[PDB]
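Note sheet for the following structure.
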Amino acid sequence: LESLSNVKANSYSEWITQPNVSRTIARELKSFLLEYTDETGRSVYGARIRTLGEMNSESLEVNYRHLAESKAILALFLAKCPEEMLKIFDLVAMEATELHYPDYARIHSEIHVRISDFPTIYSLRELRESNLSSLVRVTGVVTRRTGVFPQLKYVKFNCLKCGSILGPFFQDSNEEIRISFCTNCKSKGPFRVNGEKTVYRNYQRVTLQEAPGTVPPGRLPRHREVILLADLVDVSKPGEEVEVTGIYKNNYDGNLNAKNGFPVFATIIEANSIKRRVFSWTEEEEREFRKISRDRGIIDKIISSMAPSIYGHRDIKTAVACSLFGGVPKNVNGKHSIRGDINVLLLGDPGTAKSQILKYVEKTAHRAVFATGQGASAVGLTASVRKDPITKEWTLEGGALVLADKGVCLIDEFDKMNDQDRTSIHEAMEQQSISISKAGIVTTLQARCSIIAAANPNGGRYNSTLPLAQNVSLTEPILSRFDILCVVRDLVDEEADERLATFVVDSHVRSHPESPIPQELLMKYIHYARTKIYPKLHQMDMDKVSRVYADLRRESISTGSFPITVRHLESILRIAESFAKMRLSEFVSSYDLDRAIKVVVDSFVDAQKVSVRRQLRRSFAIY
Amino acid sequence: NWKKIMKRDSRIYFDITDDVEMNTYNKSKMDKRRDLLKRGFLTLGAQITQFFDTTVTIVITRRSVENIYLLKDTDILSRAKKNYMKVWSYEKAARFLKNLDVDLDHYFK
Amino acid sequence: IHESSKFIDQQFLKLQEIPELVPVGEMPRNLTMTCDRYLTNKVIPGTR
Ligand SMILES: Nc1ncnc2c1ncn2[C@@H]1O[C@H](COP(=O)(O)OP(=O)(O)OP(=O)(O)O)[C@@H](O)[C@H]1O
Ligand SMILES: [Mg+2]
Ligand SMILES: [Zn+2]
C-alpha cells in the first residue's frame, strides 16, 4: 500500500489494526521522521533526537502542525483514533533512537511521544458523548494532587507447584493481566505476582477545575479527573493554570452494571502532554551582577526600584530593602547566638498601601509566607496535628512561622490577633523555635524567619500627642523585638494631594481597556547576594560607634524618652551589615555605618511625642 | 580530481521513498543494490549521512529524475532542486563508481 | 499447639518529611515503615 489508506474498509478502529496497513503507516511515519525539515534546512527532529540521546531523556515532543502539513491523512486518523498510533509511533521512535545511539535499550526500553500544537481548544463544560475515545486539548486549574504510586509494567508470576518464574507479560494499562498455564507443570493451578522481579512505572491522579475567570455569569465551574503516567508526575502543583492534551475515555470498568438506577457512566482524561499556560543564575549574568555592583549609587539604585506602583514613602521602601536583604547570623563558641534577621513594623492610618507593600514583598521574595489575624488565609500561625482530608492520616503541620524558615513571614492586620497567635509570634521572635507537645508528639521546630507586619492605631487615627506605646494595643515585650518601626501619618498637604491624585487617576486611565533595575534581574540579584555574601567588620570604627552610642544614651536620658539600649546598637550593626551586603562587597564601610545610624536614629526619634520629638530633632541635627 | 571532490566535500545520502509498488523480492533486490552502492561510496571516502539537510551534496534516488517539478515543496527532491544539490539515479551512481574503477562485484573462561 | 511455639516482636512506624521544606499550599507526604525484633522500641515520636 502507498497513500491509499484513503480507502476505508470498515470503522476506523478496525481499519487501523490490520497488519498490512500497520506496516504501511509505520513506514510512512518513518519517512516523516527521517525526511521532514523546515525552510531553514536544519534537521528539527534529528536535533531533537540528538539532544534526547545526549541528555538521556525518554520522550519526543512532536508538532501537530508539521505532521498535518506533511501527511494530513495521518493527522486526521490521529485525531480520530489516537490509541493505536501512539504505540506505532513509540516503536518508530525506539528504532530511530537505536539507529542514532547504539544499545539505548540498555538504559531505556521505551521512548514516549508528546503531541503539541493541537488546533482545537475546549473548556471542561463543552465535552459531550461524541468526544469519547478521541484526542482532546483542554485547559484548566489544578485543585488537588495525589502522591506517586507504582503501577505494573512487566509482571512475572510464580508457579506454586514447581517454583518456576514465568516470563514477562506486558500490562496494557487497560485491565489487569492474568495467566492460566504453566509451561513446566503443564498445569493451570494457582499463581501469584512476584513483587521483587516486576518492573513498575509512575502513576498520579489530578483534579482539574475550570478557571473562575472564564465561566459565564450565572454558572458554576465544572471539574474533571486527569491521569499522569511515567515522567509526567509531579510536574504541576496546586494553584497553577495548565493546558493538557490527552485522550478522553469512559471509566468502562466503572464498578458493575448490577447497580440500580439509570445506566450512567463516568469519564476521565488520560494525559499525554501537560504545559503551564526563577532564581537560578549563570556566569553570563554573574558577570552582570558584578558589573552592576561596581557602580556607585547602587543603594539608591536598588531602593528606587521597590514597589514601583506606589508613590513616595522612601523610608518604608528603604526599610523593606534592608529587611529583605538581611544581615549575617553569628554564634560565639556555639554558646551565644545573635540573630541576623531584621524586623520591621508598619503603623499607618487607613488608605496607605501597606497591604500593597506586603503583596509586593510576597511576589518578590524567594520564600514569603502570608498570614493574617483576621479573614481567610491558607494557613494559620500555630503548630497543630490535623487529619488529612483525603489520605485519612494524621499529619503534623507547623504555622506560617515554621513554614517560612530562612524566609520572610508577612502578617496582615497585626493588631486584631488573639491569645494563641500572639503567644506563637512572641515565642518565634524571642527564640526562633516553636515547641509542640500534642498527640504524643513532643518536639521543637526551627522558625528562623524575618517578620513584616502591618497594623492600625486605636480608633483608626494616630494620636501624635501620645507616645507610640499608648497608640496601639500591643505590649512592650512584643514591641521591643522590632528594629525598624515605621509610623505613617495621614497629614493633609496640598502638593502631596495633587501628586497622589494625578498618580492614581493616570494609573486608572492607563488601565482602561479599549533608573530602577529590572525586576527579573533583581530577584536573582537578591538570591545570589544572600547565597554568596558574608561581610565582616574592621576594628577601626569602634571609636566612632562608641562615641555615637554614648552621645545617644546621654541625650536620651537627659530628655527622659524611651531608654536607648544596646539593642539599638545591635540593630545598627545588623543594618550596616545588610547595607554592605547589597553592594556585593566583603567589608563594611563608614558610608554604610552612616546610613545605618541615619535609619535607626530617625526611626527612634519619629516615635516620640511632639515635645520630645522637637527637642531631639535639634540635638541630633548632625544627621 | 573526482576522488578529491568526493573524499573532501561529498556529503551523500539515499532516498528511501520509492515511486513503484514493487513486491518484497524486488524491494530486497534494490535494497541490496543500495547496500552495494553504500559500500562503494564508503570505499571512496565520501560521507554518507542518515538524514537530509542542506549540507548534503548528493542524493541518490530510485524515483524519476526528470519530474521533480511535479513534487511537493516539502518533498526532499524538491528541496534538493532548490538547493542546487546533485541528484543521481542508481544507474548513474553505478556508472560513476565504475568510471572511478570501484569494483562492486569483487575470555570463555 | 501454642504451648510449643515461638514468637517475635513486630512494629509499625510513620515517617514524615521535615515540615520546614514543605511546598506552600500542600500537605506533607509520609510513608509507612515496618521493623521487628531488635529494632523495636528504639525511637519515640518527634525524633529526627
Ligand atoms: N500612597 C498611595 N499611592 C497609591 N495608592 C495608594 C496609596 N495609599 C493607598 N493607596 C491605595 O488605596 C487603597 C488603600 O487600601 P490598602 O489596603 O492598600 O491600604 P492600607 O494602608 O493597607 O490600609 P487598610 O488595611 O487600613 O485598609 C488601595 O487601593 C491602595 O492601593
Ligand atoms: Mg489593607
Ligand atoms: Zn509449574
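Residue numbering for chain A follows Swiss-Prot, covering 183-459, 473-709, 756-864 in order.
So how was this one determined? The header says electron microscopy, 3.3 Å.
Just so you know, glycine gets a Cβ as well, placed from its N, Cα and C.
Per Swiss-Prot, the features are as follows:
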type	residues	note
MUTAGEN	A:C364 to Y, F, S or H	Loss of activity
MUTAGEN	A:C367 to Y, F, S or H	Loss of activity
VARIANT	A:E392 to K	In allele MCM2-1
DOMAIN	A:493-700	domain 'MCM'
BINDING	A:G543, A:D544, A:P545, A:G546, A:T547, A:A548, A:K549, A:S550	ATP binding site
MUTAGEN	A:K549 to A	Reduces MCM2-7 complex helicase activity. Abolishes MCM2-7 complex helicase activity; when associated with MCM5 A-422. Reduces MCM2-7 complex helicase activity; when associated with MCM3 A-415
MUTAGEN	A:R676 to A	Loss of MCM2-7 complex helicase activity
From binding-site residues A:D544, A:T547, A:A548, the one whose Cα lies nearest A:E392 (variant position): A:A548
Those residues of the chain, 6+ apart, with a Cβ under 8 Å from that of A:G546 (ATP binding site): A:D685
Length of the line joining the Cα atoms of A:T547 (ATP binding site) and A:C364 (mutagenesis position), in Å: 80
Among A:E392, A:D544, the one of these recorded positions whose Cβ has the fewest neighbouring Cβ atoms within 10 Å: A:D544
Between A:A548 (ATP binding site) and A:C364 (mutagenesis position): CA-CA distance (Å): 76
Of A:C364, A:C367, A:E392, A:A548, A:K549, recorded positions neighbouring ligand 3, Cβ under 6 A: A:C364, A:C367
Inter-residue C-alpha distance, A:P545 (ATP binding site) and A:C367 (mutagenesis position) (nearest angstrom): 85
Cβ packing number for A:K549 (mutagenesis position), 10 Å threshold: 25
Additional residues around ATP, ordered along the sequence, whose Cβ is within 8 Å of the centroid of A:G543, A:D544, A:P545, A:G546, A:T547, A:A548, A:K549, A:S550: A:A649, A:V683
Local backbone state of A:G543 (ATP binding site), from DSSP in three classes: strand
Listed recorded positions with Cβ under 6 Å from ligand 1, out of A:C367, A:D544, A:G546, A:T547, A:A548, A:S550: A:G546, A:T547, A:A548, A:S550
